[PDB]
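What follows is a short report on a single structure.
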Amino acid sequence: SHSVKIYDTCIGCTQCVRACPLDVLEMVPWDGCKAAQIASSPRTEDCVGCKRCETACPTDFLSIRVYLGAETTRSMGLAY
Amino acid sequence: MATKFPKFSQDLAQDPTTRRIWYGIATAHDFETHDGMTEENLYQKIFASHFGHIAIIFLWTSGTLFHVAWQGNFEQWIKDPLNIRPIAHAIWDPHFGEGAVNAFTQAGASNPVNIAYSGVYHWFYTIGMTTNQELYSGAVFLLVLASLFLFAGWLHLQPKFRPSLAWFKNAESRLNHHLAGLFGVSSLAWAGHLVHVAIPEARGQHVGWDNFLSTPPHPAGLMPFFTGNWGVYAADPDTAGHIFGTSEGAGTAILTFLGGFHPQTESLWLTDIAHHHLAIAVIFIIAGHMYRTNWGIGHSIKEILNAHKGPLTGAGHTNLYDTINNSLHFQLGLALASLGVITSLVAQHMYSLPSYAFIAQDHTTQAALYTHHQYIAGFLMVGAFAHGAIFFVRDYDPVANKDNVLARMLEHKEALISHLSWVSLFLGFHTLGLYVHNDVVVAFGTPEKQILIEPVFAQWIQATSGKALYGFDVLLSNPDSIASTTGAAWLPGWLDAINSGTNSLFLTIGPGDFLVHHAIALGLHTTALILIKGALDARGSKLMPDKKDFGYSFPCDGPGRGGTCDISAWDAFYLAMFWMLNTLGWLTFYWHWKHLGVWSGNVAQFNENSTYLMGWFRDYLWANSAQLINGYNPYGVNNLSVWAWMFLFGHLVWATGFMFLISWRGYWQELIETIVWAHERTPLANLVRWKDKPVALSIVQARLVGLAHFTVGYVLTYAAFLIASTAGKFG
Amino acid sequence: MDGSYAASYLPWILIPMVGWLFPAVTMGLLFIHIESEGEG
Amino acid sequence: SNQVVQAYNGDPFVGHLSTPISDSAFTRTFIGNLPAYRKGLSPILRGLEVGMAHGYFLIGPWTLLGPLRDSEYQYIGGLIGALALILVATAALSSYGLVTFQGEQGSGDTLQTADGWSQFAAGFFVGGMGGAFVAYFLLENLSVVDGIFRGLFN
Amino acid sequence: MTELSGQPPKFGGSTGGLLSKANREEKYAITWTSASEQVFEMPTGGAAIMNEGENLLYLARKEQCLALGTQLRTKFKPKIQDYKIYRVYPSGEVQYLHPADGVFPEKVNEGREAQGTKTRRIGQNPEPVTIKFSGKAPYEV
Amino acid sequence: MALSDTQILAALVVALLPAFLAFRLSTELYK
Ligand code: CLA
Ligand code: CLA
Ligand code: CLA
Ligand code: CLA
Ligand code: CLA
Ligand code: CLA
Ligand SMILES: CCCCCCCCCCCCCCCC(=O)OC[C@H](CO[C@@H]1O[C@H](CS(=O)(=O)O)[C@@H](O)[C@H](O)[C@H]1O)OC(=O)CCCCCCCCCCCCCCC
Ligand SMILES: CCCCCCCCCCCCCCCC(=O)OC[C@H](COP(=O)(O)OC[C@@H](O)CO)OC(=O)CCCCCCCCCCCCCCC
Ligand SMILES: CC1=C(/C=C/C(C)=C\C=C\C(C)=C/C=C/C=C(C)/C=C/C=C(C)/C=C/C2=C(C)C(=O)CCC2(C)C)C(C)(C)CCC1
Ligand SMILES: CC1=C(/C=C/C(C)=C/C=C/C(C)=C/C=C/C=C(C)/C=C/C=C(C)/C=C/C2=C(C)CCCC2(C)C)C(C)(C)CCC1
Ligand SMILES: CC1=C(/C=C/C(C)=C\C=C\C(C)=C\C=C\C=C(C)\C=C\C=C(C)\C=C\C2=C(C)CCCC2(C)C)C(C)(C)CCC1
Ligand code: SF4
Ligand code: SF4
Ligand SMILES: [Ca+2]
Ligand SMILES: [Ca+2]
Ligand SMILES: [Ca+2]
Ligand SMILES: [Mg+2]
């Protein structure tokens, strides 16, 4: 399964989760930013690695990072 | 679906798709990323693999010797090496018909046969071998040597005999042994063989295992070497009318320095060759006494590196000893770069200064050797830069190399890459401009309006070595010069060999050579640009500041931040491979067209038509295909049939690679989804199900496989053309 | 296809063994090996 | 643990030893994958493969050393000898199974039953006849095989 | 997870739906309520009709279910936001998946534990040479 | 003189030694 990490430059704009087509990420309470929220990746077993989240990120170089890893039926996006 | 293979990566072995197999093949030799790999186990597995690889080399050489001795015509080809075609091995193919059987029953053989272009007959003959018995004995001995190295590799995987990491990192001792023993003692042994077998056997004196202990290579024994005077070993050198393999005009000398070419064999003098090997043996032995080991005297490489600082270079070479000795990728890059340099050197020297008897007259083998070695050198250079990039990805420590030369190179990488880009643009614009100007000016019927730049620099250089054609009269070309008034024993022979337009020694050059040299400069600079920019941005750029976290090779970083295809340093290697092939194409086209003109006595064709690109297109490529493409015909078949078939085969493989290079993955994965659906819903075929899920090839895999096809087609197409054209004209 | 070289009966059977038997056998062994669902 | 010989299956008191010939990785893998022991196979397939191999190689002895070797019927004689020896071997296999699996049937492996052993005998018979006949047919037609291998018909 | 209820959408069939993976490996379910019988686009191709009331539909992947869910909540005049997505195994086990805690993941909800969070910047990952011959990568340490 | 029938056959027998050693080396490197 791919790895998804969220670093402390997160502004909590929620576009991470809004872009995910597989519900890997969540908005969880935090205190580092004004929005009092941060992105989390509790369900990376369903991640396919399309990179939509990072495409949505505004911070100067991403606060969310997807590193493709061990390929499974789910991560390869297989319907068969 | 638990799946063992590959046992070194659980990530791959858990992949439920066909990818698992492909990647299993593609990552087996990347020991560093195996599950549980240590540094010591890494060095040890690499040691055993080295032993196995050396054994493979010895077995390949055994096969060459054995097939020449079994199915060849070595002994016949010795009788008349200028009119008999040397034989590689026998053909056995049930697909053949009568036409091909008759066409390949050649070179005087009674069965189908291939003509050898490896130059191996000339090599074995100049060595001193003259019978199939000696070749067979050498082949069997190499069988035994390969066995020895296979056993050594096996033995050094056993617990007691596994060398330690400190032993692998003992750089000073290994350098002493490789300079003194591997280089020096071996060169001394080859000087000894030449003096004992090659030189006598060239004079009708059979010297073998059954008499070499009793027949001195010189009438005056070793005492002249032990007492004082060595000029006796220069004695009476072989006269200009020496007939190779006979006593006619033969002498007794063993070490000479008369330079030039043996008049009959048109190659370097055997005595000069043995003397060279002896001298460089002494030098390499002395070199192997520089670094300390177990006796206090000697040098510490760490000290020498830490002692070469600089007022304008910061920390100099400090800590480069550990930087190099801790990175197998740094050392491998050094090795591949130096090896590619010396392979190109081999190529540029063996065609100009051949050392094997009657090989300068074998045009197909000479062309094939030059092309072969230059291609090998190009591959080596690309690999050296690839592994420099891999070093930066995996091994570079910025705090240990802080402010030293490595980090400082990294610190102005923008300037390096930018100026490489500038000189690339310079060369490209202006060389293409001159070529296209010449094309248009000749096309419109005014060939006198071309821009024909005389290559005065290289001509002046040739003049510095005695070449009096251009009339510069500088240094060696000037008899009044102090470089000529030295009394050197090699000057007369060197001048006679360089001032005769019958060899390849410093071939005459004109504007076509100028233009193609600037094309070569463009190709070298562009390939270096791709490789260096990949290496320096391997750890990061403004598009990917964290690229080192992703590894040397990876598909991309997605359509975001503008799009990031071919963003990795592996991708830079892949892109530079095309420019490597292009540069080699220009280089080898150059060599072959010029040597065709030279061998045929018509240098004017190249001199007059190489200045415009239609000249290459028509007089070189288009013309020299006529026999090639006629290897098989509606009217019959001849001995060039195999090369015509291989020519078309190389075209087909090249074009197939284009598919993997242009069409990308998603299109294929969706098509394969339709095909998967069809299989699941077809009765009878239903009974069968796949063990691995079929999926399209991966992004990186597509680049690799497309490049592999492209390169295979490139090499086979050009080899077919080169071989067939040169053997149809002169073979 | 004939052979004046010594032991020219060797290619007669060696060509089918190197071209048919060795490839088929080795591909079968590798197919079985890379599909073995042991442990990992 | 430099010793290459150890107890069999970790039991020093069972009448056997673990040696490079008896219980090594190569022997385990090779013997265990012969048709007799290959995992999952049905008795008739084991028998068929074994019979193929045996009928094939049993052609040779009488072909080259039998009484008809010096006659115009050498290959036919070798064929007949092979077929008859395979018939006697099949009767032997069938009778063995007949007497060894009389009562209750074990559940371990299908080969070690009455039905399974008879199926193995049927497979052996068929494969042995077939292999003997194909060896005889190759020898009888050695000339066309020669022309095929030399490309004489192109 | 008790027992999935809801009528299947009115649909004439297609070749783009479930394959062998559904019975051998895993499949996915999405339920939702509609205020009206109305047309929607199948993620597997073509048009289908959702029933007034509860609806239950089986698809091959989680992504197809979430694509249908976005279509439901962003392409109908009164939105459909009550859809639930489950994973279904051949044993019959049903694993509720989405929305994980009854609240869509785009908005903060108390009780969620941060996963995959790093207390550093991307630029503050360690040098790979410092972690080589380990199993980790700079983002895993 | 040409190569002998026996010299060709003796070559394969000798080559049996590096074959066995290569088998051992390969299987050891698999560990
Ligand atoms: C005098 C002692 C000695 C000698 C004989 C060697 C010899 C060798 N060592 Mg070793 N080594 C030694 C001591 C020695 N070692 C010690 C003390 C250490 C510990 C400090 C090491 C540790 C060490 C390691 C870790 C490794 C080696 C390896 C090797 C092999 C290098 C690969 C090769 O075959 O290229 C042979 C090269 C030449 C013969 C000369 C180089 C080529 C010249 C420069 C250019 C070409 C020559 C000529 C122009 C071309 C001829 C063309 C021809 C066709 C006509 C080599 C045979 C490597 C190996 O392969 O392991 C098996 C390896 O991994 N060594
Ligand atoms: C002695 C020199 C040497 C050494 C030991 C290494 C060692 C290594 N290299 Mg390197 N490299 C070299 C030379 C060398 N390389 C050269 C010359 C090049 C330029 C081509 C490269 C470019 C390079 C790149 C870009 C990469 C490596 C990688 C690697 C590592 C993984 C190897 C692997 O598993 O690949 C697997 C091997 C293969 C897939 C072989 C397939 C190619 C075959 C031989 C060609 C097939 C020809 C085909 C059959 C034609 C038939 C003709 C017929 C039809 C007529 C490994 C540590 C990889 C790595 O791990 O990065 C860290 C990596 O990505 N190397
Ligand atoms: C004939 C094929 C071709 C051509 C012309 C080029 C062109 C170029 N490549 Mg490229 N390349 C090619 C094939 C080709 N490539 C292939 C197959 C690959 C493998 C994928 C690559 C991969 C590659 C890489 C990775 C890189 C290059 C680089 C370069 C530039 C090198 C510098 C130079 O030559 O300056 C001069 C430019 C030229 C000679 C080409 C332009 C010629 C035109 C006629 C100029 C005139 C302008 C024209 C009038 C514009 C008006 C058009 C109007 C009619 C519409 C150059 C622009 C390197 C680079 O960018 O250098 C900085 C670089 O990094 N190439
Ligand atoms: C790498 C060396 C090499 C190569 C490229 C060849 C090439 C060839 N051989 Mg030859 N052979 C070799 C060595 C080699 N030989 C040696 C040393 C011997 C003496 C034992 C022989 C004895 C031999 C016989 C009797 C015959 C051939 C024949 C042939 C041709 C068909 C192959 C075949 O059916 O025979 C199979 C070859 C063998 C049974 C001998 C084993 C080859 C060596 C010892 C092992 C090489 C292993 C290699 C290095 C591993 C590389 C793997 C790599 C891809 C990773 C073919 C062109 C046939 C022929 O005459 O053509 C018309 C033929 O009948 N060879
Ligand atoms: C790898 C080397 C190789 C060799 C040696 C051959 C040789 C041959 N090819 Mg082939 N071919 C090859 C590769 C090769 N091919 C490849 C790579 C391709 C394309 C991908 C082709 C595609 C090709 C086609 C399309 C055709 C051939 C055909 C032929 C055969 C023509 C003669 C014939 O008609 O009898 C046929 C010979 C046999 C079928 C082999 C029989 C050998 C024995 C007698 C079989 C029985 C043995 C016994 C029962 C089992 C042994 C037990 C134990 C001792 C091991 C011939 C034997 C033609 C053909 O098959 O003719 C019918 C044909 O149509 N070739
Ligand atoms: C009393 C002892 C004895 C005697 C005297 C013989 C006598 C004979 N044996 Mg036998 N053998 C014996 C014991 C004996 N064997 C034992 C103990 C074994 C081990 C169990 C074998 C196993 C053996 C095999 C495997 C073969 C023989 C064969 C032969 C015959 C070869 C002579 C010949 O035809 O020359 C000329 C050579 C030939 C006719 C070679 C045939 C061509 C082969 C079949 C090509 C197959 C290769 C190819 C890769 C097949 C794959 C195709 C596939 C892709 C479909 C001969 C009559 C051969 C035979 O029966 O020929 C049909 C043969 O295949 N023997
Ligand atoms: C041109 C000629 C060149 C010189 C002549 C060389 C030819 C002679 C080679 C002799 C090989 C004999 C093979 C049979 C014995 C065998 O396999 O033992 C294998 C065992 C390994 O045991 C292993 O031991 C392992 C455990 S431990 O490591 O012992 O703890 C265990 O796991 C494993 O099962 C076991 O096998 O090896 C030994 O223990 C000693 C090997 C003896 C080899 C002598 C070689 C002579 C040196 C000459 C060359 C030196 C050059 C070096 C510098 C360049
Ligand atoms: C036609 C071929 C030439 C084109 C090559 C590419 C263009 C070169 C333009 C690069 C300018 C470099 C600016 C240096 C920046 C600079 O001034 O660094 C500072 C440095 C002063 O520090 P030091 O000399 O004390 O450092 C040397 C070490 O001891 C300390 O690390 O000056 C030099 O090194 C002068 C040598 C420059 C080396 C030039 C590179 C080309 C060398 C070619 C090979 C020389 C012969 C080698 C024989 C073994
Ligand atoms: C006691 C001893 C001495 C006496 C030594 C005597 C009495 C003989 C010495 C022989 C020596 C020391 C070396 C002989 C080496 C021969 C070698 C090493 C052969 C190497 C061949 C290689 C490597 C491969 C060759 C290839 C083959 C096989 C081919 O057939 C084709 C070409 C090629 C592929 C190259 C003296 C008193 C002097 C000094 C004191 C010690
Ligand atoms: C990436 C990288 C890298 C790199 C790599 C490479 C690939 C390199 C190279 C390079 C090269 C490829 C170089 C070249 C060179 C050359 C030279 C350096 C030369 C010399 C010269 C001279 C000086 C000569 C002279 C002379 C003459 C001319 C003639 C007469 C004689 C005399 C001697 C006088 C490394 C790994 C390291 C690190 C990491 C990164
Ligand atoms: C090398 C080696 C070895 C050995 C081996 C041997 C000793 C042998 C075998 C051999 C054999 C022993 C073979 C065989 C073959 C057989 C076959 C191939 C068969 C067949 C059959 C067929 C083909 C068919 C037939 C038929 C039928 C059944 C029906 C009708 C009639 C007919 C005829 C059609 C081992 C592995 C141990 C080890 C390693 C090395
Ligand atoms: S991952 Fe980046 S873009 Fe997405 S919510 Fe977090 S900080 Fe915002
Ligand atoms: S890579 Fe794609 S699937 Fe994975 S978290 Fe990002 S948007 Fe979701
Ligand atoms: Ca001799
Ligand atoms: Ca009789
Ligand atoms: Ca025919
Ligand atoms: Mg030379």
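This deposition comes from X-ray crystallography, 2.5 Å.
Heads up, the Cβ atoms here are built off N, Cα and C, so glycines get one too.
Taken from Swiss-Prot, the feature [4Fe-4S] cluster binding site covers B:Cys556, B:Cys565. What Swiss-Prot records for B:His651 is chlorophyll a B1 binding site. Among the features that Swiss-Prot reports, chlorophyll a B3 binding site is placed at B:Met659, B:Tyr667, with the record citing similarity to another entry. What Swiss-Prot records for B:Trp668 is phylloquinone binding site, and it gives similarity to another entry as the kind of evidence. One mutagenesis experiment named in Swiss-Prot is B:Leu522 to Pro, and its note says No protein or PSI accumulate, unable to grow photoautotrophically. Under its mutagenesis annotations, Swiss-Prot gives B:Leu522 to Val the following note: No effect. The annotation that Swiss-Prot gives for the mutagenesis experiment B:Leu536 to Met reads: No effect. Looking at Swiss-Prot, you'll find the mutagenesis B:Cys565 to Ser noted as follows: Accumulates some protein and PSI, still does not grow photoautotrophically. What Swiss-Prot notes for the published mutagenesis of B:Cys565 to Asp or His is this: Almost no protein accumulates. No PSI activity is present, unable to grow photoautotrophically.
What Swiss-Prot annotates, mapped onto the structure for a quick look.
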residue: B:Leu522; record: mutagenesis position; contacts (Cβ under 8 Å, 6+ apart): B:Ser424, B:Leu427, B:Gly428, B:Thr431
residue: B:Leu536; record: mutagenesis position; contacts (Cβ under 8 Å, 6+ apart): B:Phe392, B:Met409, B:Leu410, B:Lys413, B:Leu416, B:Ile417
residue: B:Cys556; record: [4Fe-4S] cluster binding site; contacts (Cβ under 8 Å, 6+ apart): B:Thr564, B:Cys565, B:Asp566, B:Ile567, B:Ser568, B:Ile699
residue: B:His651; record: chlorophyll a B1 binding site; contacts (Cβ under 8 Å, 6+ apart): B:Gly713, B:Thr717
residue: B:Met659; record: chlorophyll a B3 binding site; contacts (Cβ under 8 Å, 6+ apart): B:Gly706
residue: B:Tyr667; record: chlorophyll a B3 binding site; contacts (Cβ under 8 Å, 6+ apart): none
residue: B:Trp668; record: phylloquinone binding site; contacts (Cβ under 8 Å, 6+ apart): B:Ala696, B:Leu697
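Other C-beta atoms found within 10 angstroms of the C-beta of B:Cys565 (mutagenesis position) number 14, with every protein chain shown included. B:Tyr667 (chlorophyll a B3 binding site) carries a helical DSSP state (H, G or I).
Listed recorded positions: B:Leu522, B:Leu536, B:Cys556, B:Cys565, B:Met659, B:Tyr667. Those with a CB atom under 6 Å from ligand 1: none.
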